[PDB]
Every structure is written in structure tokens, then in C-alpha cells.
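Scroll down for the structure; my scribbles are underneath it.
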Amino acid sequence: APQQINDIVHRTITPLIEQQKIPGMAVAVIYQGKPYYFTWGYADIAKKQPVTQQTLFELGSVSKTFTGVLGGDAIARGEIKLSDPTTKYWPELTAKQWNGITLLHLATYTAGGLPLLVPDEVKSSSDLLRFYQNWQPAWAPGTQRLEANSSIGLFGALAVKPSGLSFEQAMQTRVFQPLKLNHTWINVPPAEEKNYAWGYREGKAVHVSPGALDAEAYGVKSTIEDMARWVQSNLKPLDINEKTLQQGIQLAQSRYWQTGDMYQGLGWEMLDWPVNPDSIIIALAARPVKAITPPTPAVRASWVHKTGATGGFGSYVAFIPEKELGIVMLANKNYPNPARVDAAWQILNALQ
Ligand SMILES: *C(=O)[C@@H](NC(=O)[C@H](N)c1ccccc1)[C@H]1CCC(Cl)C(C(=O)O)=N1
């Protein structure tokens, strides 16, 4: 890779790994549309298996970007509408607080305080209906943003209802396959286990535990090769051949709500570029949102990003459409979000 990209990447990631005690890490920088990879340490400390470009890391909430886009694809197909009420696709949702809660609300965490996690005790399809039917909104729809897996996960599940496919088959055939993400999975196949890194939490190797709506909110595992093309796919969607998917990517980067200097998209979050670190550098943060009416089309001078975690993994994706610049950081250690965002910034700002 060009020496500048190489020195910045190393001058930056090295102390990051040393400071955060990161077992293994993969990084991709997309410069003027071409991927450049870097990898350090172990996927499995015990078996001395190193991190390589084909290692699968858990993405955590970064999975939400895939769901936003799958959702955006279903819209472009005319199968769902963001202005539709949630009950249109889950008629059994008769509790009266749902009147007024739309798919847009679910997708953007503005439904009224849906919880950050679907409680662990929710295991069956009846357990889930119960949980949603009994949930008590803290606020009116469209008034505050509370980042939640249970909000965006339901959106993902309902978004694919008209299609007729499982959320997984809709994701595989409508996002993964067209984009040639051949090593990205919701459930890792036995054939691919040899590449599944272990995550680390307190020195113990862990893998994400199953739970309700996990596929739709934090379930996807992937390699930095596939993540790099994912960044590439979102940077220049005009390049994409399948139509509804191209409109889909475009819709996930639309600006629906504004909170501070941040704009909420479908999965992806955006800020105006150029931007300052602290504008982008706490287990719950309820914040008021002003609706963007109508939603602003995807803005090229944005710092489009997404953070994500699991008990054992820390992920981060960030890209600037108008500069053809992007970065992906995959660690098998859930370290602090500010530290990730500073490394990204430190690297991308040094590239223009
Ligand atoms: C997305 O990354 C969120 N975390 C998760 O999805 C975890 N995998 C999870 C899922 C179900 C139960 C427990 C944990 C968000 C929101 C929750 C937290 Cl604490 C978090 C973080 O910054 O470590 N990220």
C-alpha cells in the first residue's frame, strides 16, 4: 500500500492495540476506491491462529447498517413504506400505544423509548409479542431518540414481511449476494468456523450468545475484505447494478432526524463533513430530535459512521462519500468507542 497510508495506519493503530490490550485486529482503508488491508495479532490466542484478511469478526450493532439497507431495499421495491404504521405488518400488536408508531420510528429509535435490549427471558415468538404489547412508552412518537436493538430489530423483522422470505434469506439474496459479500454471515457455517475468531472479555474467549431479534440488530459476522466492499458499496452506490438496492443504500443515508450535530439515517449515522473529533469523540442517552421534513437526500460531505459491539468484539466503520475515503476497524476485544473514533479520524483526516 502507498507509504503514507501505511505509516498513518501503523503510527495510529500500533499504540491503539498496545493501550487497549487488543488481541487481534483487522483494518481496511478505502482510498480513492481501492482497499488497503492491515492485520495484527490473534484471532485465537489459545490455538495461536493469527488475524488474517479472511478472519470473521463479530460486528455487533454495525449489523444495523445491513438492516437499514435491507429495509431501504424493501422500500425501493414498494413492499413497505416508512410512513406505514407498525400495526400494518404485525396486526396482533393491538396495545393502544402503537397507534401512531410507524416503521420510520422503529428504524430510527424514535418510537418512544423502546428498550436498548430485548430482555433475555424473551425466547419465543409469543414471548416477543408479549414484550412489545406490554412495553410502556416513556415519550410520544417522534420526540426523542433512544438507541435500541429492540427498535431497529423489529423494523428489520417487519421490513421483510411482505417479501415472504426469512430475514436471513432476504439479507443473503438481496444484500450479501449482489454485493459479493461471500464471507459475511448471520449464522456462521461449520465450513467457516475455522475463520471465526474468538472475542475477548476479561481474558476469556467468548462468542455472541443467541437472543431475540439478534440477526436484525447485532448478529452479522464478517471479514475486513467483505467489510471493505461494504464501505465501498455505501460510498458510491451509483456503481451498484441492482436497482432497488442502489436506492436502498441511498435511503439508509438520508437524514431523517437531527440531534445535536448528528443526523439519524437507516442504521448509518451522519454528521456534516468537515467535522471535529469531539463532535464525534454512557449506557443510555435520551436526546430530543427535531424532524427533518422532508428527509434530506444523502449528503456527500458527511462523515457516515457506525459503532458496534458484542461481549467480545469492538467494531467501527466510517466513510466520507465525497472523498472516496473510508475505514473499517475490527477487533476481537470490545474496547471504548471514543478510542475507535479517534483512530478513524486520525487516519482519514490525514488522508485529506
Ligand atoms: C450494539 O452494538 C449494542 N450492543 C449489543 O448489541 C450487544 N451485542 C448486546 C445485545 C443484547 C444484550 C446485551 C448486549 C449497543 C447497545 C448496548 C451496549 Cl452496552 C453497547 C456498547 O457500547 O458495549 N452497544
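Chain A uses Swiss-Prot numbers throughout; the residues present, in order, are 20-300, 307-377.
This deposition comes from X-ray crystallography, 2.3 Å.
For all residues, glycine too, the Cβ spot is worked out from N, Cα and C.
What Swiss-Prot records for this protein:
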type     : residues  : note
ACT_SITE : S80       : active site, acyl-ester intermediate
MUTAGEN  : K83 to R  : Lowers activity more than 2000-fold
MUTAGEN  : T86 to I  : Increases activity about 200-fold with respect to cefotaxime. Reduces activity about 8-fold with respect to cephalothin. Reduces thermodynamic stability
MUTAGEN  : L135 to A : Reduces binding affinity of inhibitor compound 3 about 4-fold
MUTAGEN  : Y237 to G : Increases activity about 180-fold with respect to cefotaxime. Reduces activity about 100-fold with respect to cephalothin. Reduces thermodynamic stability
MUTAGEN  : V314 to E : Increases activity about 100-fold with respect to cefotaxime. Reduces activity about 5-fold with respect to cephalothin. Reduces thermodynamic stability
MUTAGEN  : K331 to A : Lowers activity more than 1000-fold
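All protein chains included, the residue listed as 'active site, acyl-ester intermediate' registers 20 other Cβ atoms within 10 Å of its own Cβ. Each end of the 6-residue unmodelled stretch has a Cα atom, at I300 and at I307, and these lie 13 Å apart. Taking the mutagenesis positions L135, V314 in turn, the residue surrounded by the fewest other Cβ atoms inside 10 Å of its Cβ turns out to be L135. When the mutagenesis positions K83, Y237, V314, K331 are checked against ligand 1, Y237 have a Cβ within less than 6 Å of one of its atoms.
Cβ neighbour count for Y237 (mutagenesis position) (all protein chains, 10 Å cutoff from its Cβ): 25. Of all the mutagenesis positions listed (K83, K331), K331 has the fewest other CB atoms within 10 A of its CB. Neighbour density for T86 (mutagenesis position): within 10 A of its CB lie 31 other CB atoms from the protein chains shown. Taking the C-alpha atom of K331 (mutagenesis position) as reference, the shortest distance to any of the mutagenesis positions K83, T86, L135 belongs to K83. Taking the C-alpha positions, the distance from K83 (mutagenesis position) to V314 (mutagenesis position) comes to 20 Å. According to DSSP, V314 (mutagenesis position) sits in a coil region rather than a helix or strand. Calculated from their C-alpha atoms, the gap between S80 (active site, acyl-ester intermediate) and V314 (mutagenesis position) amounts to 21 Å.
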